[PDB]
Amino acid sequence: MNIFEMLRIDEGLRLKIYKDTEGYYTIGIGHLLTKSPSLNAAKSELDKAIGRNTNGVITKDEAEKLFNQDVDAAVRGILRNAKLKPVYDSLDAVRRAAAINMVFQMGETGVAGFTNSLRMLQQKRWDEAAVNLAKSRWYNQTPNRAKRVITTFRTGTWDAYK
Ligand SMILES: CNc1ccccc1
């Protein structure tokens, strides 16, 4: 198990444009295309990302390419965020994957509002952090996925993904 396998489980793989849990046009392995309610706008974003006229359909290779870029961009974003970087750096590799998972799902900004969880995670108060993390819109809207990510934060193991 690793960050790529973890997010592949949580996000799935779909080669046609679909709506994510929030109703936003998405493709591949959780690659958000747009928050716009326009399908044509999403197809435009897809063509831009892939570099060809896709007509709402991509290959597995293309999906995995976007997935690579998205994971890489999530990590690089964390490291350029003044609030997230110190907490991330303080974590072990397993919990770092849980950190990337969150940023991948809700964006950098969404996570930065977990100020109290971030502090508990840096202090390594794992049970407390796990309790605080679940007191969120994130947990309430996606409980099963959030439980897995929180368990990873709590334990520093891959038990929730086995
Ligand atoms: C709580 N998730 C998270 C995300 C990014 C860096 C540290 C922690």
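This entry, so its header tells us, was determined using X-ray crystallography, 2.1 Å.
Every residue gets a Cβ built from N, Cα and C, even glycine.
As recorded in Swiss-Prot:
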ACT_SITE  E11  active site, proton donor/acceptor
ACT_SITE  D20  active site, proton donor/acceptor
BINDING   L32, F104, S117, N132  substrate binding site
MUTAGEN   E11 to Q  Complete loss of activity
MUTAGEN   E11 to A, F, H, M or N  Complete loss of enzymatic activity
MUTAGEN   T26 to E  Complete loss of activity at neutral pH; covalently bound substrate
MUTAGEN   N132 to I  5-fold decrease in enzymatic activity
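Feature map: annotations from Swiss-Prot on the structure.
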residue : record                             : DSSP (3 states)
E11     : mutagenesis position               : helix
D20     : active site, proton donor/acceptor : coil
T26     : mutagenesis position               : strand
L32     : substrate binding site             : strand
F104    : substrate binding site             : helix
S117    : substrate binding site             : helix
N132    : mutagenesis position               : helix
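Using a 10 Å Cβ-Cβ cutoff, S117 (substrate binding site) registers 23 neighbours. Minimal Cβ crowding within 10 Å, among the recorded positions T26, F104, is found at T26. There are 19 other CB atoms within 10 A of the CB of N132 (mutagenesis position), with all protein chains counted. Using a 10 Å Cβ-Cβ cutoff, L32 (substrate binding site) registers 17 neighbours.
Cβ neighbour counts within 10 Å, taken over all protein chains shown, single out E11 as the most crowded of the recorded positions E11, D20.
For the binding site of substrate, formed by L32, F104, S117, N132 according to the record, the largest Cα to Cα distance is 27 Å, rounded to a whole number.
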